[PDB]
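Here is the structure we will look at, set down as structure tokens.
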Amino acid sequence: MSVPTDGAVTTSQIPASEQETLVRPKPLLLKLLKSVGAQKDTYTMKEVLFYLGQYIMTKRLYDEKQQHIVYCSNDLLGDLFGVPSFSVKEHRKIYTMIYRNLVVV
Ligand SMILES: COc1cc(NC(=O)C[C@@]2(C)C[C@H](c3cccc(Cl)c3)[C@@H](c3ccc(Cl)c(F)c3)N([C@H](CS(=O)(=O)C(C)(C)C)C3CC3)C2=O)ccc1C(=O)O
């Protein structure tokens, strides 16, 4: 990972320009972002990933760091993504699940 600002996280697995994609989260995704301090309705993807990461850690969905698995089956995030769990290493898979929950500007 890289952290180009205090509210963004990027990855070499995804093109840099893709992480600058402007998006308008649908209501559930937006709710999760605002629960950890987000104050707007439009974001770059790298900001969405930052806030989703904060949400995951705040809800204690990634306690076992070395296992690299988020367990979200009983959380809003599991409903958002439509999976019971996923790997924090699989960044394209994560981007794909997020894209289903937003409109691209
Ligand atoms: C790809 O290979 C690896 C990946 C990893 N780990 C990751 O890629 C996970 C990552 C470091 C980036 C990992 C990340 C970062 C940028 C983009 C993407 Cl798609 C993923 C990122 C993350 C953020 C949001 C979501 Cl929804 C998610 F599932 C995972 N998170 C966040 C923490 S954070 O990076 O935001 C930090 C607080 C440390 C700045 C954790 C809470 C979910 C990570 O911890 C570890 C080891 C290896 C290896 O084999 O060497």
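What you see of chain A is 6-110, where the numbers are those given in Swiss-Prot.
According to its header, this structure was worked out by X-ray crystallography, 1.4 Å.
Note that Cβ sites are derived from N, Cα and C of the backbone, with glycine treated the same way.
Per Swiss-Prot, the features are:
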DOMAIN    26-109  domain 'SWIB/MDM2'
MUTAGEN   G58 to A  No effect on its ability to induce apoptosis
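Look at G58 (mutagenesis position): DSSP puts it in a helix.
With DSSP classes pooled into helix, strand and coil, the tally for the domain 'SWIB/MDM2' (26-109) is 41 helix, 15 strand, 28 coil.
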